[PDB]
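Encoded as structure tokens, the structure appears first; notes follow it.
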Amino acid sequence: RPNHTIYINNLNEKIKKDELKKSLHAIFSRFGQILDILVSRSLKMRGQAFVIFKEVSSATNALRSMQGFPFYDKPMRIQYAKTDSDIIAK
RNA sequence: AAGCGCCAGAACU
RNA sequence: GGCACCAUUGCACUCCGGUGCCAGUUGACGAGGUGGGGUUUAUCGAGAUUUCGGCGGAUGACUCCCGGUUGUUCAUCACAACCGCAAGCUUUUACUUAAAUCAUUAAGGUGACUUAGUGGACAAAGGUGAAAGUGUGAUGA
């Protein structure tokens, strides 16, 4: 079920790679320490974000609080990642 | 310090 | 890389849909070279995705004019080939810091790439001395 990494979608696709990465670190920093925020603007990966929390409890409070939150005019949709990311698994 | 200057076709970002 | 649009609500850990508009980046590595006017596709090699393509410059070549050398003095007009602070032709003889590519590893940038250092090697043309040979007449001191 719950995972170290959280999946964020329904984000504004117009916003560039580096800005959004720094902008999402502005909010998810309070819940706990972040290891790496993966951002891609490709066809299958745009308007999406993977945030790696070192604590699982950090990822849970993040989903509970930032769900539905309006970020760049768009309300956020957050779920747990299907599998563990490559920095925590290995 | 004159195989040197420039950039807009092309290519890459 | 950026802005608009069409399209995408999509679960990944070296990049990763299209069109148009805009911006950025690449875009010659050294040697050598200027009496003047015209003309023109301006010399030499090194390298090897573009050193391609475009445009500008240019000391080249050619030609004529101009001023000169050499043809054993030296004045003058031809004739012959040259030179534009150098200068007949051939056979030889040094000198003339090649740089980039390559490998490498530091700085800067979102990136394409950029700036600099280090390591080692390789030229061609030309010109600059030297050595032996071979090149005019006509008229006058």
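All chain A residue numbers match Swiss-Prot; in order, they span 7-96.
Per deposition record, X-ray crystallography, 3.0 Å.
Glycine residues also receive a Cβ, built from the backbone N, Cα and C atoms like all the rest.
For A:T11 (mutagenesis position), the same-chain residues that are 6 or more apart in sequence and have a Cβ closer than 8 Å to its Cβ are A:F56, A:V57, A:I58, A:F59, A:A65, A:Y86, A:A87, A:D90, A:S91, A:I94. A mutagenesis experiment is reported in Swiss-Prot for this position, A:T11 to V, and the note states: Abolishes RNA binding.
Among the sequence features in Swiss-Prot, the mutagenesis site A:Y13 to F is noted as follows: Substantially reduces RNA binding. In the structure as shown, the Cβ atom of A:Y13 (mutagenesis position) sits within 10 Å of 16 other Cβ atoms. Under the DSSP three-state reduction, A:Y13 (mutagenesis position) is assigned to strand.
Among the sequence features in Swiss-Prot, the mutagenesis site A:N15 to V is noted as follows: Abolishes RNA binding.
According to Swiss-Prot, the mutagenesis experiment A:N16 to V carries the annotation: Substantially reduces RNA binding. For A:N16 (mutagenesis position), the number of other Cβ atoms no farther than 10 Å from its own Cβ, over all displayed protein chains, is 14.
Per Swiss-Prot, mutagenesis A:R52 to Q is noted as: Abolishes RNA binding. In the three-state DSSP assignment, the secondary structure recorded for A:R52 (mutagenesis position) is coil.
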Whole-Å Cα distance, A:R52 (mutagenesis position) to A:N15 (mutagenesis position), is 9
